[PDB]
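Notes to accompany the following structure.
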Amino acid sequence: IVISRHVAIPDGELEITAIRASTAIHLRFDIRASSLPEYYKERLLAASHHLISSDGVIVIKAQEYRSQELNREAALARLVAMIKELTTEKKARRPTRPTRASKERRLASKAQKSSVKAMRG
Amino acid sequence: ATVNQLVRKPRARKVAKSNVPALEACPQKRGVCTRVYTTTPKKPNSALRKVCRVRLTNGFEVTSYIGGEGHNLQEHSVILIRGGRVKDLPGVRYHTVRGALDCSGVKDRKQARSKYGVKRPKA
RNA sequence: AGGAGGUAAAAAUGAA
RNA sequence: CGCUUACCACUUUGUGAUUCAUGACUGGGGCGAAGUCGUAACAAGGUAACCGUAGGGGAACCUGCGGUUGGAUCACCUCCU
RNA sequence: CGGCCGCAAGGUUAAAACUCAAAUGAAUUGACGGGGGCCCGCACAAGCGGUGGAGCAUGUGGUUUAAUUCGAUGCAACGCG
RNA sequence: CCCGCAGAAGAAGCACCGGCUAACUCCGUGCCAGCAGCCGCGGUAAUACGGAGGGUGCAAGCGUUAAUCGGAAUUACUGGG
RNA sequence: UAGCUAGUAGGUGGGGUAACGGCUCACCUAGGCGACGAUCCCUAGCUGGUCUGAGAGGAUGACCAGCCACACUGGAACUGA
């Protein structure tokens, strides 16, 4: 399988097409809806990135290297580092607003309300 | 007390620190405003107030609060900045002038329009 | 009334 | 008139002094929310706390030495002139 | 940061940026304490009989459906209305 | 400067109204949008948010921002610990 | 910012200018300045006054007036009262 961090990409979901421009020129593709856990295929389909196709088959070409071992390896480096580029939607945003701490601060608002009945004639 | 020491070393004077470090005595400054985003105020209150970072002509890069019900601010949009903090947002000490050069007035404002720079409808 | 020894056991949190 | 001498601005060089900007990376601090673990302090806070100092540890902090009180606690039971 | 001293750990003199509208002191009424004192109570002790182990009735939570109506839902709701 | 002609004809806005601080109701949105010099306001009866009407103040100016002194006996010589 | 200066402290003589003087030379003397702050670094035109303030003070020195300094940067001289 293609090694990634958590979804880990089960190989068989990669389209590596070898062409000439030598068989070393690979035009690698990757499917955007490959079982990726809900929000993952959400951030991999849509992108404000480069090398991103509108059909979710991301376009990368393996040139500049004559050795076929390296072309396969360099394309992998431009996938995991690329997947980090798409998992970084504003570095840390979901952004998850807690729902129970909100009732705590609202209680504190009423706590100040109870003490705001001071001084007056 | 010791007035003898007073003639050796005089009475001091505190540092007149200003709450608005925009520039020395400049009522307003021109900013090229970058990063128009939003944030949450501090603990006792809650909202998603619109804010924006800015860069003055002198070189300072501070934040500015965009008041009003809606805004026309975009990525660059050169604006004008005045003093005054909001107390709810931790880290902002500048109000943006609603109505100046690149900032339009708030939509449909009848009461209090000088502030928010809305033109009086003669029609 | 002065004065001498002496008798006590593990156990968090409620969210800044 | 021309020639020649000293003083000199500027320039070049070497050479340090000082300060302003800038710097991959890194340190500690403030602020914001309180999600992770823990629960140190306030009652004797469940091992009294704190100060100085050294060591140790994921964290509050723990331990040794000396000091201070900004510490609590003298309740009952067998006994004698 | 710099100066000075120190073998070293550091010591001494000594800022600002930034951020908050509070921090703090004594004392007062209560509250609470794995603080103390006096006193009470099927609180426990000394004893009797039950639940939870079985079947069934009833109520609630949950679940399925077109409905499985609403409220109550630590003690002080759950054969309650 | 003075006189005459002449139709009231050509000429009023701006901030604020919870308290500090003179001055109120209603509608809409419901810790959302937003308000704010200080404390704070808002979870479907908001006098504080937006609108409407009325009102308070000043007035061809009215408000925000910036700066100075005073209030500040918060550098106290006058006048502190 | 703790020591600073070596025509630098002074004397004699020559020279020099409208005029006194290390203003400038030769020789000799070894002093001068400094904690009531010398030197160093930073900031700044000064005053009459302006504004505030009960006053003492504090901020400030644009406009009117007086003084000083500069004329693109720096150096020198001439002409001339």
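Swiss-Prot numbering applies to chain B: residues 2-124, in that order.
Going by what the header records, the deposited coordinates were determined by electron microscopy, 3.7 Å.
Just so you know, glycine gets a Cβ as well, placed from its N, Cα and C.
What Swiss-Prot says about this one:
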type: VARIANT; residues: B:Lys43 to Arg; note: Confers streptomycin resistance but not hyperaccurate translation
type: MUTAGEN; residues: B:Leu57 to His; note: Protein is not incorporated into ribosomes
type: MUTAGEN; residues: B:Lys88 to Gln; note: Confers low-level resistance to streptomycin and a 15% decrease in the translational elongation rate
- Return the residues near B:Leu57 (mutagenesis position), defined as same-chain residues 6+ apart in sequence whose C-beta is under 8 angstroms from its C-beta, sorted by sequence, else 'none'. B:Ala23, B:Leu24, B:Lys30, B:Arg31, B:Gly32, B:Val63, B:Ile82
- Message: Just to verify a number: CA distance, B:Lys43 (variant position) to B:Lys88 (mutagenesis position), in angstrom, no decimals.
- Response: 9
